[PDB]
Every structure is written in C-alpha cells, then in structure tokens.
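Undergrad: Before we start, here is the structure in question, set down as structure tokens.
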Amino acid sequence: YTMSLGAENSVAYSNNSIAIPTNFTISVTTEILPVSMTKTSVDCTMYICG
Amino acid sequence: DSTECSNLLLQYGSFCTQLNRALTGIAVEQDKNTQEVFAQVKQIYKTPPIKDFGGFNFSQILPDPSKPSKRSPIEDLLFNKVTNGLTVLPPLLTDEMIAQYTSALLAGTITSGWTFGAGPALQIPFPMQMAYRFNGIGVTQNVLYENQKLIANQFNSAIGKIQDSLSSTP
Amino acid sequence: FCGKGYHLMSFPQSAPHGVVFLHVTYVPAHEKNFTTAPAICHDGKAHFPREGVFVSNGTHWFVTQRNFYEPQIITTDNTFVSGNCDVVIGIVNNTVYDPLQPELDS
Ligand SMILES: *[C@@H]1O[C@H](CO)[C@@H](O[C@@H]2O[C@H](CO)[C@@H](O)[C@H](O)[C@H]2NC(C)=O)[C@H](O)[C@H]1NC(C)=O
Ligand SMILES: *[C@@H]1O[C@H](CO)[C@@H](O[C@@H]2O[C@H](CO)[C@@H](O)[C@H](O)[C@H]2NC(C)=O)[C@H](O)[C@H]1NC(C)=O
Ligand SMILES: *[C@@H]1O[C@H](CO)[C@@H](O[C@@H]2O[C@H](CO)[C@@H](O)[C@H](O)[C@H]2NC(C)=O)[C@H](O)[C@H]1NC(C)=O
Ligand SMILES: *[C@@H]1O[C@H](CO)[C@@H](O[C@@H]2O[C@H](CO)[C@@H](O)[C@H](O)[C@H]2NC(C)=O)[C@H](O)[C@H]1NC(C)=O
Ligand SMILES: *[C@@H]1O[C@H](CO)[C@@H](O[C@@H]2O[C@H](CO)[C@@H](O)[C@H](O)[C@H]2NC(C)=O)[C@H](O)[C@H]1NC(C)=O
Ligand SMILES: *[C@@H]1O[C@H](CO)[C@@H](O)[C@H](O)[C@H]1NC(C)=O
C-alpha cells in the first residue's frame, strides 16, 4: 500500500478564537541512547600469523 | 558474467557481503535521516481556506493549488534550482510526501503556534501567536499589537526578498 | 530534546552499554474553545494581560494563564495599560475592575 503520513486533523482557526487546556497528563517517555561498545583488541601479528 | 572470475573471487571470502551490508546500512540510514527530520508530526494539519492571518501573508511558503506537485513557490524554486552492478534505490519518502510533511508543519505552526509540537494543536490567532513570540524575546505584547500592520508588511517584504534572493543567487 | 511535551524533569537509568532517560513531561489535555481578544477597551484605554490571555465563555470576559484554564476577573492587577483603543485591531469593550475602588470609597 501507499503509506499514510498521519491522521488528518483540521485546526479550527479563526481570527478571534483560542483553545485553552483545562486539564493535563503527566507523560513519562523512554529514550534509549548507546554510550559505549565492547572494548575489543586484536593482536595483529597473532591474527595474521599465529 | 565471467564464471572464472567469480570462481577466483570466491577465494577472497565474504568481502562482497561486507560491502553490500555497509551500503545497505547507509541506504537505510538515509531513510532514517529523512524520517527524523520531516516526520515530526503524526497529524496532517491544514490551513483554513480563508487566509485571514491579520495581514500576514504565507502564500510563498504555503502549497500552491495551481501546481500539480502541490509545492510552495519557494519549494518549487528550490527543486528547480538543484540539478556494472550499480543500482540506485528510491527513497522511502517521495518528494510529494516530504512536501506534505512540510505543509503539515507549516499549518501547525501557523494555526496552532508551538502547541502542536507539545501536545494537541490548540488554535490561536496569528497576531496573538506573534505577540506570544514577542513576549518570548522580552518585548511586551502592546508593541506587537500597536505596530501590527508594519510588522506584517515587513514580514511579507522579507519573504519576498527571500524568494528573490534564492532566484537571483547561483 | 527531553521528551514529547513540555519537559518537567528526567530520570537516568543504566542499561547494558547505554543509558535510558525517563522523560517526565507535561502534556495539555481536554482543551476548550473560548472567544479571545488582543486587548480590553476600558475608559478610553487599552488593557493587555501581564502574563495571561483574555478569554470569553460567551457573555463574560476573563483573563487566564496561557497553558491552563483558570479564569480570573480582569482587573488592573493582572493587566497593563498602553495607549488608547484606536490602534489595536480587534479590541473589545469590557469593564476592568479596580481593587482600590472600594477602599477609598469607604
Ligand atoms: C472549536 O469550535 C470549532 C468550530 O466551532 C470545532 O471545529 C469543528 O469540530 C467538529 C467536530 O470535530 C468538526 O466536525 C468540524 O468540521 C470542525 N469545524 C472546523 C471549522 O474546524 C472545534 O472542534 C472546537 N474545539 C473544541 C476543543 O471543542
Ligand atoms: C482531569 O483529568 C483527570 C484524569 O486525567 C481527572 O481525574 C479523574 O476524575 C474522575 C472523576 O472525578 C475519576 O473517576 C478518575 O479516577 C480520575 N482519574 C485519575 C487518574 O485520578 C480529573 O477529574 C480531571 N479534572 C478536570 C477539572 O477535568
Ligand atoms: C499575498 O501575497 C501574494 C504574493 O505576493 C499576493 O499575490 C499577488 O497579488 C497581486 C495583486 O493582488 C498581483 O499583482 C501579484 O501578481 C500576486 N502575486 C502572486 C505571486 O500571485 C497576494 O495578493 C497577497 N495577499 C493575499 C490575501 O493572498
Ligand atoms: C461565564 O462565566 C461566568 C462566571 O463564571 C458566568 O456568570 C455567572 O453565572 C452564574 C450561573 O447563572 C451566576 O450565578 C453568577 O451570578 C454569574 N456571575 C456573574 C458575575 O454574573 C456566566 O454565566 C458564564 N456564561 C456562560 C455562557 O457559560
Ligand atoms: C466601545 O466603547 C467606546 C467608548 O464608549 C465606543 O466608542 C464611542 O462610540 C460612540 C458611538 O459610535 C461614539 O459616539 C463615541 O464618539 C465613541 N467614543 C470614542 C472615544 O471613540 C465604541 O463604539 C464601543 N465599541 C463597541 C463595539 O461597543
Ligand atoms: C475577524 O474577522 C471579522 C470578519 O470576518 C472581522 O469583523 C473582525 O473584526 C476580525 N477580528 C480581528 C481581531 O481581526
């Protein structure tokens, strides 16, 4: 299929109307970031020649 | 297509697999880069049919209905001004969908301010959004409201100068 | 940068070769429509909110903070005066209460 980009939302814009929140949600989200790798050392002489 | 060459190439092992895997990683990285840059909204916002923004003109940045590509005049100018086993994979997002994402971002930032980036899109008049931005840089709202026509004229002139500067500089 | 929404705080958690950030953010919810104006015209003077925004529920005008609906009476304590009513486009007529007015009366 042709992928959808998002749900379509039409914002009710007018020159004298505003939308004010009356409530809130405390949202906790996860962010995973890699920091380090495995520290690998290769003996070049032993790898090539043993 | 030389079979003797491939038979000799098999002596070198999995070099070809490493080259293909590195190129595949680059290829998926490009799609990930486009996804991170442009797909920052999951709601496709549209501007109202009446472009009454208190004198502020966004025609050079909003999509042009007359063009079949549905691009803005600035985006159309930008797209016009950029010109053996090898294959070119197409990007996952076409130029039309990237233009649609930019249109959604423009509609959100015009009709809703910065509210759509932090939650639900809350509508606000654009001369009130501009006043909020003026308060963000430490200028009182009255300065924006009293001089709203001049600021709208300066903004429109600057947007036109941007289009002229892009069209006139190689 | 620190999660989706208005960032409040964050918590670090160790992970194998990595870090996990628990971003605690504030998201607005249950939004409601109001009729808004840039300024209030009173006594030939233009009044602008000090920190909030003018909203109307249909008949009465209030001032509220921008990110949460908390309607309060439009007074001189939460508005400031700049100029007359002839310059601001979209200024509406409403009374502005004075807290000092019952004091000198009594
Ligand atoms: C604020 O009011 C507008 C219009 O009075 C509402 O927008 C309409 O919402 C309905 C229901 O989703 C749609 O069927 C209409 O097409 C919308 N009209 C327009 C012009 O956008 C809007 O939902 C109201 N906002 C809130 C928070 O209630
Ligand atoms: C704001 O939203 C919260 C929930 O996000 C509402 O709290 C709920 O209230 C109902 C009825 O009082 C309870 O049955 C629920 O259990 C409550 N939920 C939670 C998580 O406590 C709250 O009432 C809302 N406030 C306003 C003013 O709309
Ligand atoms: C917004 O800006 C556009 C572009 O500057 C205006 O369109 C111009 O309108 C004048 C007269 O109406 C024409 O002579 C130009 O040729 C138009 N330019 C283009 C590129 O179409 C438009 O009038 C402005 N205002 C509104 C409300 O859209
Ligand atoms: C808008 O809000 C105001 C205040 O919250 C409402 O005015 C009050 O309405 C109650 C209910 O009838 C009365 O008992 C009070 O005396 C009113 N206050 C004043 C100062 O008159 C008003 O009704 C609301 N309007 C709408 C359309 O909801
Ligand atoms: C808001 O209030 C002002 C002040 O009372 C009104 O301005 C007056 O309008 C009358 C009738 O048109 C004129 O005779 C006066 O000369 C005006 N005074 C000033 C200082 O301009 C204004 O019309 C009101 N606007 C609304 C929408 O009610
Ligand atoms: C909004 O537009 C209407 C015309 O549809 C006009 O009468 C009104 O004064 C405008 N308000 C502002 C604040 O520009």
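Numbering, chain A: per Swiss-Prot, residues 695-744 in sequence.
Positions of Cβ are set from backbone N, Cα and C atoms, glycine also.
According to Swiss-Prot, the naturally occurring change A:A701 to V is described as follows: In strain: Beta/B.1.351, Iota/B.1.526. Under natural variants, Swiss-Prot gives A:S704 to L with this note: In strain: Omicron/BA.2.12.1. Natural variation at this site is recorded by Swiss-Prot as A:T716 to I, annotated: In strain: Alpha/B.1.1.7.
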Undergrad: How many whole Å apart are the CA atoms of A:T716 (variant position) and A:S704 (variant position)?
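TA: Here the two Cα atoms are 21 Å apart.
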Undergrad: For chain C, which of the variant positions A:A701, A:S704, A:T716 fall under 8 Å by Cβ?
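TA: Listed in sequence order, the variant positions near chain C are A:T716.
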Undergrad: Just to be sure I understand the contacts, which variant positions have a Cβ under 6 angstroms from any atom of ligand 1? Candidates are A:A701, A:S704, A:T716.
TA: A:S704
Undergrad: Where ligand 6 binds, which of the variant positions A:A701, A:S704, A:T716 are close by, with Cβ under 6 Å?
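TA: Those variant positions that pass the cut-off are none, since no Cβ is under 6 Å from ligand 6.
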Undergrad: Tally every other Cβ atom lying within 10 Å of the Cβ atom of A:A701 (variant position).
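TA: So the Cβ neighbour count for A:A701 (variant position) comes to 8.
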Undergrad: What does DSSP assign A:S704 (variant position), in three states?
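TA: Going by the DSSP assignment, A:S704 (variant position) falls within a strand, counted as strand.
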Undergrad: What is the total of other Cβ atoms whose distance to the Cβ of A:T716 (variant position) is within 10 Å?
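TA: I get 13 for this one.
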Undergrad: Within 10 angstroms of the C-beta of A:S704 (variant position), what count of other C-beta atoms is obtained when all protein chains are considered?
TA: 14
